[PDB]
Amino acid sequence: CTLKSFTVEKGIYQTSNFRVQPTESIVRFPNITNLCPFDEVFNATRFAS
Amino acid sequence: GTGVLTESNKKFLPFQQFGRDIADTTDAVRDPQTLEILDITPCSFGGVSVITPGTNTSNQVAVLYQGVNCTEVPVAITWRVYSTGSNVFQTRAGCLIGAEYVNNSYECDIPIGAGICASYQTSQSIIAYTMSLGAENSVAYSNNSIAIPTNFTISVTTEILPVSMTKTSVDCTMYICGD
Amino acid sequence: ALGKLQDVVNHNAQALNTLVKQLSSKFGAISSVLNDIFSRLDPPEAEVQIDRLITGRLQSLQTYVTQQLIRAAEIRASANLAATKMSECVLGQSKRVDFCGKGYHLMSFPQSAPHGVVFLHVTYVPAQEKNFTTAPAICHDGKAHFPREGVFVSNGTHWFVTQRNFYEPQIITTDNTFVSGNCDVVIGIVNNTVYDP
Amino acid sequence: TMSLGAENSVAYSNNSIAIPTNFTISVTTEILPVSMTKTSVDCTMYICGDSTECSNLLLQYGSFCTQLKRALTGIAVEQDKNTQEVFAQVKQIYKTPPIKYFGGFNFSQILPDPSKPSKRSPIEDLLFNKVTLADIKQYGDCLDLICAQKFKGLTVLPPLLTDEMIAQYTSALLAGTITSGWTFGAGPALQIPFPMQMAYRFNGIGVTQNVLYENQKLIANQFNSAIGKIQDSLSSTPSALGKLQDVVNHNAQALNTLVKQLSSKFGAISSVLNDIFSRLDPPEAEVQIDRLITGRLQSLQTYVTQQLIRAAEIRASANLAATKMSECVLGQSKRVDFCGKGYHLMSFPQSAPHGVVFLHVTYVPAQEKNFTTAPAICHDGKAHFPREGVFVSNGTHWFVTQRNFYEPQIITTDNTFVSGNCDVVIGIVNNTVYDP
Amino acid sequence: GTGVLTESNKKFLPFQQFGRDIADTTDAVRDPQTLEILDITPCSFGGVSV
Ligand SMILES: *[C@@H]1O[C@H](CO)[C@@H](O[C@@H]2O[C@H](CO)[C@@H](O)[C@H](O)[C@H]2NC(C)=O)[C@H](O)[C@H]1NC(C)=O
Ligand SMILES: *[C@@H]1O[C@H](CO)[C@@H](O[C@@H]2O[C@H](CO)[C@@H](O)[C@H](O)[C@H]2NC(C)=O)[C@H](O)[C@H]1NC(C)=O
Ligand SMILES: *[C@@H]1O[C@H](CO)[C@@H](O[C@@H]2O[C@H](CO)[C@@H](O)[C@H](O)[C@H]2NC(C)=O)[C@H](O)[C@H]1NC(C)=O
Ligand SMILES: *[C@@H]1O[C@H](CO)[C@@H](O[C@@H]2O[C@H](CO)[C@@H](O)[C@H](O)[C@H]2NC(C)=O)[C@H](O)[C@H]1NC(C)=O
Ligand SMILES: *[C@@H]1O[C@H](CO)[C@@H](O[C@@H]2O[C@H](CO)[C@@H](O)[C@H](O)[C@H]2NC(C)=O)[C@H](O)[C@H]1NC(C)=O
Ligand SMILES: *[C@@H]1O[C@H](CO)[C@@H](O[C@@H]2O[C@H](CO)[C@@H](O)[C@H](O)[C@H]2NC(C)=O)[C@H](O)[C@H]1NC(C)=O
Ligand SMILES: *[C@@H]1O[C@H](CO)[C@@H](O[C@@H]2O[C@H](CO)[C@@H](O)[C@H](O)[C@H]2NC(C)=O)[C@H](O)[C@H]1NC(C)=O
Ligand SMILES: *[C@@H]1O[C@H](CO)[C@@H](O[C@@H]2O[C@H](CO)[C@@H](O)[C@H](O)[C@H]2NC(C)=O)[C@H](O)[C@H]1NC(C)=O
Ligand SMILES: *[C@@H]1O[C@H](CO)[C@@H](O[C@@H]2O[C@H](CO)[C@@H](O)[C@H](O)[C@H]2NC(C)=O)[C@H](O)[C@H]1NC(C)=O
Ligand SMILES: *[C@@H]1O[C@H](CO)[C@@H](O[C@@H]2O[C@H](CO)[C@@H](O)[C@H](O)[C@H]2NC(C)=O)[C@H](O)[C@H]1NC(C)=O
Ligand SMILES: *[C@@H]1O[C@H](CO)[C@@H](O)[C@H](O)[C@H]1NC(C)=O
Ligand SMILES: *[C@@H]1O[C@H](CO)[C@@H](O)[C@H](O)[C@H]1NC(C)=O
Ligand SMILES: *[C@@H]1O[C@H](CO)[C@@H](O)[C@H](O)[C@H]1NC(C)=O
Ligand SMILES: *[C@@H]1O[C@H](CO)[C@@H](O)[C@H](O)[C@H]1NC(C)=O
Ligand SMILES: *[C@@H]1O[C@H](CO)[C@@H](O)[C@H](O)[C@H]1NC(C)=O
């Protein structure tokens, strides 16, 4: 394919590149704990009119 | 990023999170979950080259993986990568699969590199051999020893030198804007 | 051995087909056919697509000319060398080592070839060497004698003088050897009789 | 305003002639680049790394990668050829004699050292360390300047001939010159004692072989001392090795430039390809991406074009080095200034990183003395002309001596061939020509 | 396109409609009204030197 010919002569020819493919995906938590106080707003004893 | 991830020995200042090397790619990143620094190197890559005696002389071939440790490349990883049973030789150029290294030295036929060459020889198989510089001759230097030729031979040798290349002209307009 | 001439033909041919394959290259356009772009695109937007194709063809043309110019210099260097070999070897005997053949250069014969010149170098190669015992000079009558144009040589019994390239033993004569100095100064001097005609 | 040089006036007259009375054997160093680093570039991941979308446009853009790979391959193949022609001149590997006595001539510095791990001469080891500042199969860090290239794909291919094999070639060339002189180059090697071989070379420069023989010890002391001065001269940091260093610096500068062109936007919104694909929509991404590929492609083309021009210069140097190998090292060369300065006696080759260092042994006349001279001598009505010397007048008696060294001889019929008459020639001086 | 048109001797398969050269430019085509394979070649060109 690389030589684009059916016959190939004596010698050494660079043809392609081999690469290892990623096994799986990783995403990283920033350890964020800035949770919203909407819960106690939801868990409110009284609501406005 | 995409690459194999390992621990990082190099220290990081508190403000800096990731580090880019002289290649300007991030070579070390600190884990957001656990502030420990980790070293990132890309997944192993390399180019492949095929050593072939020629289509006339059988279809047996040997392939060399440039600049890659023999243990680095698995036998599984499009091609079957032959097999571990196939002879594996580790060279400075890289890992070579499918050729027998021999201790006999022969004149180069296909240059693998770093003093290694391969050829199709018989039970014909591809064999990798160390370069043979030439025949070893020792000439006896002495205080009073001289050699004088008693005969001569007339030899004719051929030298071939390119002189001219095919003159070429280009009609620019029809190549760029044809018809 | 004509592969060098063959390579010149292959490089010019292969580069020429390369320019042809670059025509089919899209260069980011819609089609590689210029007339198709004109039919498929109205003039305002067509200019954007045509320009991308135009530089793509232009860049390929520029690269081919640059490759040819570098190739032309390589051939010109070979041609200048070949012209020098024409004069230095064919037109006369050259004492430059290995310039004209291997060994001592007797002559050279030129033969024409397609897009090149083939040189047939006639060379003198010594053979059938025979070892000998030699001395820097011969002490005969208290004056050191040096070989004028030869080398002092004995096979074991009698000293002789011969030309360096070929073994031809001549008896030591006054005409054969020029005399200077005394015997003691020269190291390795060997006693022998210098015959006077 | 710079000085062109010192101003010296040489007194010219009809009668005045200067004949040297002493000689200085000088050894000079010539450094010639022979090869450059063979570089191969993975086109796709130079253009874009882990960019599946970019592979589509790159394939659509054309097959530009094939020519760049082919052009780089031609340079790499040619580089290995250059070292082959320069060094592999002699087919037969020659071994140095176990005896190191060569009539007082000391070759320890240029001869390979068995004690040193690499079979290299002390000069060669010094040459390597001077250039070793510019130069990883383990790639333990990288699975560090080398990785900055392979992380982008710019890869260095090891030379086909390693340094030890080159060192073996140089030692073989050294053995042939010492043992056989010029004979090993033309044909089969013929042993000849070294004082005779140097005496032969003295005849080549025009000095009779006797002059060397009486002054053998003085020449040996001069030659041995001259070799020593080369070591400290090479040990001096300002050196001609920069020419070899320029080749590696040129390779390094080009490799860094390609790295910068990656960060170069070429007018793009962001240098990073990931930003192009992420923020913008696929329609907007293509326009920004296409400009990036064109800029990356142009940088690769300029690098290959520049590399081809630089490779041609090395080829011209390699051809010059190969010619210097055959013309000077293998045999005595009459071409003036081709090998060293002054009359060339012989040359010694020493391998260097990516180059070869030539040690030219040259004959330099010294201690010249003025003399009065006549074109011919009239003795008995027929003019006499010196056969191979010059008529030199001591001021009281005339003498004939060789033209490169002062050795006065009494005029004899053998010394001077007779021709013509006395009146025709101008400046002929009356004298007596002794007949043996 | 612009060119000179002659009857094409190239044997042309029933499913095949277009022919392309090494450069992949269209060199043969079948007429729409009646399927007639016709080779297309460029009109005569040539450099001129004075
Ligand atoms: C001339 O002198 C002697 C005669 O035999 C040779 O010395 C030995 O020659 C053999 C083969 O030629 C070598 O293998 C030995 O190594 C030589 N002896 C030593 C001590 O080295 C010498 O070689 C002869 N010269 C030639 C050109 O044949
Ligand atoms: C030449 O013969 C001499 C022997 O006379 C040797 O060379 C050196 O000679 C001196 C004085 O006799 C000794 O002190 C040295 O030891 C000799 N050199 C060596 C290396 O031993 C030697 O035998 C001959 N040289 C050759 C053949 O190159
Ligand atoms: C020198 O030249 C050649 C050797 O290279 C010799 O010629 C050969 O001589 C033998 C016997 O006389 C013949 O059988 C061969 O056919 C000859 N060969 C050729 C090519 O002619 C010649 O005899 C040698 N002479 C000396 C004195 O060495
Ligand atoms: C070394 O010198 C010469 C050259 O061969 C030899 O002397 C000749 O020997 C033959 C043999 O009897 C005689 O017929 C000649 O008349 C001799 N010539 C002269 C000029 O004397 C001598 O024999 C050689 N040495 C050996 C050991 O062979
Ligand atoms: C040989 O003698 C002549 C005559 O004295 C020298 O010519 C003069 O030399 C002196 C010093 O050497 C210079 O200052 C003069 O300029 C020379 N004369 C002229 C006209 O230039 C000559 O130089 C002597 N040869 C050598 C080698 O010193
Ligand atoms: C060399 O000798 C000649 C005398 O033959 C002088 O040079 C010139 O010679 C011509 C012809 O005899 C005279 O016409 C000139 O007048 C001479 N020139 C001078 C300056 O004398 C001269 O004696 C010598 N040349 C020198 C010393 O340069
Ligand atoms: C020529 O050779 C050198 C200058 O090139 C000189 O010889 C010196 O002689 C003195 C006297 O003993 C020694 O101390 C020096 O060592 C010698 N020089 C060297 C380099 O060894 C002198 O000018 C001339 N000598 C002769 C013998 O002609
Ligand atoms: C050739 O020269 C070298 C260099 O001077 C000599 O080696 C030196 O030998 C002395 C005494 O053995 C040591 O102190 C030096 O350190 C040595 N120098 C080196 C660079 O090795 C060597 O002996 C000389 N050989 C001959 C035959 O003259
Ligand atoms: C010219 O050279 C000769 C020879 O060297 C010198 O004359 C010699 O002088 C000594 C005593 O002074 C005599 O014993 C010799 O017989 C002389 N030789 C001849 C050939 O007569 C003379 O001194 C030199 N001339 C000059 C000007 O130095
Ligand atoms: C060398 O000597 C000859 C002969 O002595 C000189 O020739 C002249 O010949 C004429 C006619 O025979 C005579 O006047 C004298 O015999 C010579 N004249 C002079 C002035 O010597 C010749 O001139 C002399 N050459 C030199 C340079 O002195
Ligand atoms: C190439 O193939 C032909 C045809 O099979 C054969 O005759 C020839 O020997 C082959 N060349 C080599 C070098 O094997
Ligand atoms: C050849 O050399 C290798 C190491 O270089 C060694 O392992 C082997 O035993 C030697 N002999 C053979 C026959 O391979
Ligand atoms: C040659 O013979 C003379 C005469 O006896 C002698 O003085 C000299 O030493 C001899 N030389 C040699 C090398 O034997
Ligand atoms: C390949 O890796 C192994 C261990 O991982 C190591 O021992 C060997 O030296 C490496 N090969 C090369 C050529 O560096
Ligand atoms: C129009 O072309 C079609 C086939 O291409 C066919 O009906 C006929 O050849 C043409 N019609 C007329 C009326 O000529």
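What you see of chain D is 696-830, 834-841, 848-1140, where the numbers are those given in Swiss-Prot.
The backbone N, Cα and C atoms fix where each Cβ goes, and this holds for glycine too.
Under natural variants, Swiss-Prot gives D:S704 to L with this note: In strain: Omicron/BA.2.12.1. Among the natural variants in Swiss-Prot, D:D950 to N has the note: In strain: Delta/B.1.617.2, Mu/B.1.621. The residue drawn here is the original one. Record note (Swiss-Prot) on the natural variant D:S982 to A: In strain: Alpha/B.1.1.7. One natural variant named in Swiss-Prot is D:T1027 to I, and its note says In strain: Gamma/P.1. Swiss-Prot documents D:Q1071 to H as a naturally occurring variant and attaches the note In strain: Kappa/B.1.617.1. While the structure shown retains the original residue, Swiss-Prot records the natural variant D:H1101 to Y with this note: In strain: Theta/P.3. Quoted from Swiss-Prot, the note attached to the natural variant D:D1118 to H states: In strain: Alpha/B.1.1.7.
Of all the variant positions in the record (D:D950, D:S982, D:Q1071, D:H1101, D:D1118), the one with the smallest CA separation from D:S704 (variant position) is D:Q1071. Neighbour counts were taken at the CB atom with a 10 A radius for the variant positions D:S704, D:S982, D:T1027, D:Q1071; the maximum falls on D:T1027. Straight-line distance linking the Cα atoms of D:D1118 (variant position) and D:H1101 (variant position), rounded to a whole number, equals 18 Å. Among the variant positions D:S982, D:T1027, D:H1101, the residue whose Cα lies closest in space to that of D:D950 (variant position) is D:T1027.
Spacing of D:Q1071 (variant position) relative to D:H1101 (variant position) is 22 Å (Cα to Cα, whole number). Annotated pair D:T1027 (variant position) and D:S982 (variant position), C-alpha to C-alpha distance, rounded: 59 Å.
Cα of D:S982 (variant position) to Cα of D:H1101 (variant position): a distance of 102 Å.
The Cβ of D:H1101 (variant position) has 11 neighbouring Cβ atoms from other residues within 10 Å, across all protein chains displayed. The number of other Cβ atoms within 10 Å of the Cβ belonging to D:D1118 (variant position), over all protein chains shown, comes to 13. Other Cβ atoms within 10 Å of the Cβ of D:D950 (variant position), summed over all protein chains shown, number 12.
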